[PDB]
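A short worksheet on the structure shown next.
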2 protein chains.
Amino acid sequence: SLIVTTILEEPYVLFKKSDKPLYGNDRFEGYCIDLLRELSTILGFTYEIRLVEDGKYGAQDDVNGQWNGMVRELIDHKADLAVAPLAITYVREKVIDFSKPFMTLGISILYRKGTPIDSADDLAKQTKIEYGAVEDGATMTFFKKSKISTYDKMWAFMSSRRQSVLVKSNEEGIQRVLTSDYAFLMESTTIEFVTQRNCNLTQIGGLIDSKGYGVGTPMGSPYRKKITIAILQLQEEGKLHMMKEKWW
Amino acid sequence: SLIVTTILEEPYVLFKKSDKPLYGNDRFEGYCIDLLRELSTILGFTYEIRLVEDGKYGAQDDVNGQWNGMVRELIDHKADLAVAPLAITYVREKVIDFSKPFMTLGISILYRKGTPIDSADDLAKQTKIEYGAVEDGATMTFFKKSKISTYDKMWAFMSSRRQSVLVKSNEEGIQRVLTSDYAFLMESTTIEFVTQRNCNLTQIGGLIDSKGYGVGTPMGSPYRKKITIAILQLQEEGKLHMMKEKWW
Ligand SMILES: C=C(C)[C@H]1CN[C@H](C(=O)O)[C@H]1CC(=O)O
Ligand SMILES: C=C(C)[C@H]1CN[C@H](C(=O)O)[C@H]1CC(=O)O
């Protein structure tokens, strides 16, 4: 019986609503929950869902070199699978395995409508409008690791004000955008979700890069291939598209 | 020194044009050639390029269960890598390994501009306008394996006229579109390339599904992970985007 680590994130994973107390895996619904279920069927496994305890996706501390969050749990064999909006990044592929992507997205900008801002560059070359990303995120990491002119400057900007422009959750990042002169760097899929519930927000510019989400397995895990096949199957039969329709 | 199987296909791989004869790996240029080179560097390997002998990507005979083309070569350890516009399909993941995708595309329609046709459905529900795909392709296989109402219909149509509507190459498929009442089912990226060199063609409707291209390795190969890491880096540093710009 497989230990599946994950994390709360609308509409990927979230506590279901009801009137009478819920226990175990019934506590959860969401796109990733649906997906977990489909894989569960196709590959014939039983599974226990656990929320990652530190509440983080996965980042590496420069100095000591330790990993945290879901990625850490995978490394330690404390979980068998990580099923979340976990980005397939190359720093991560060096420590865990990933199924082929069940979703392709990209970094982009969340800002309110009708500003002159039209791209990442327009943000970089000024200072009035602040900007940031989820701290220890894949998105933040992209900027930290980037030797592209524009993004290096934008990183320089953020790392110098992390106290105030780097947020701890996609929610908090959206709140900043809505309550100050702030533009948020988040994933396109999540932007696409938010720009429905909030009608004064929009995606500025296009996709900055092009990552995917994948199922996290400890390195060398047999399920990496199994789950890749299952996912390829789910794409090809329209179920993944249907599932996104459903939650967006 | 790695044996790399591949296949001629504009602009992924093609004999380079000059005034003097070229030999060995100099014979070739193209997006995949550039890619091969970049991987070559990052992972430090030497390689010999061979064109797949039967001239096919990879399909499985329905009687004897045998594989052909590049996929076959990988299975037989006759080649170490397949670097081509080779689609990551689940039937294939069942016999070889694939790097994560260096390109994401989708099946779509190539037809003439200004027809009432606007989708795969509009094609299905009639017979005047014929349609087809590359025989033994990923695209053909998609329809043959599909249980979706519309596409089962379209498959029924093709398998009944397989001789006259299933073509042997992307080129021949385009030639049909341009010389008869015919709509072609090809990959979006290749459509995107063709609709520049031919100004009366266009993509009808949207992406029908959502596959990627990956580097083919024999199952259990060390390079699958290595090459996945190398590709992830190449995406993250803009090189893959630049490479597409260059060849499109
Ligand atoms: C929900 C957040 C915390 C996660 C989700 N994907 C990215 C990841 O895999 O790290 C993070 C977002 C980001 O950095 O934009
Ligand atoms: C160029 C053709 C023959 C190949 C390329 N990708 C698909 C494959 O990987 O089979 C085939 C095209 C298609 O079937 O639309």
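Counting begins at 1 with the first residue displayed.
In case you wondered, yes, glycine gets a Cβ from its N, Cα and C as well.
Taken from Swiss-Prot, the feature L-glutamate binding site applies to A:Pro85, A:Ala87, A:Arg92, A:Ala138, A:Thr139, A:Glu187. Close to A:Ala87 (L-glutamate binding site) in the fold, though at least 6 residues off in sequence, lie A:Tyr57, A:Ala138, A:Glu187, A:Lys211, A:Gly212, A:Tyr213, each with a CB less than 8 Å from its CB.
A:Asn200 to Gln (Swiss-Prot position 751) appears in Swiss-Prot as a mutagenesis experiment; the accompanying note says: Loss of glycosylation. Sequence-distant neighbours of A:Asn200 (mutagenesis position) (same chain, six or more apart, CB under 8 Å from its CB) are A:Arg112, A:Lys113, A:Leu178, listed in sequence order. In the three-state DSSP reading, A:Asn200 (mutagenesis position) counts as coil.
Filtering A:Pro85, A:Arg92, A:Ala138, A:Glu187, A:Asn200 by Cβ distance to ligand 1 (under 6 A) retains the following recorded positions: A:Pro85, A:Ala138, A:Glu187. Site extent for L-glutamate: the farthest pair of Cα atoms among A:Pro85, A:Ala87, A:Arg92, A:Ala138, A:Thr139, A:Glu187 sits 17 Å apart. Applying an 8 A CB threshold to same-chain residues 6+ apart, the list for A:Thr139 (L-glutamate binding site) reads A:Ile107, A:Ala133, A:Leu185, A:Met186, A:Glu187. Under the DSSP three-state reduction, A:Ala87 (L-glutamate binding site) is assigned to strand.
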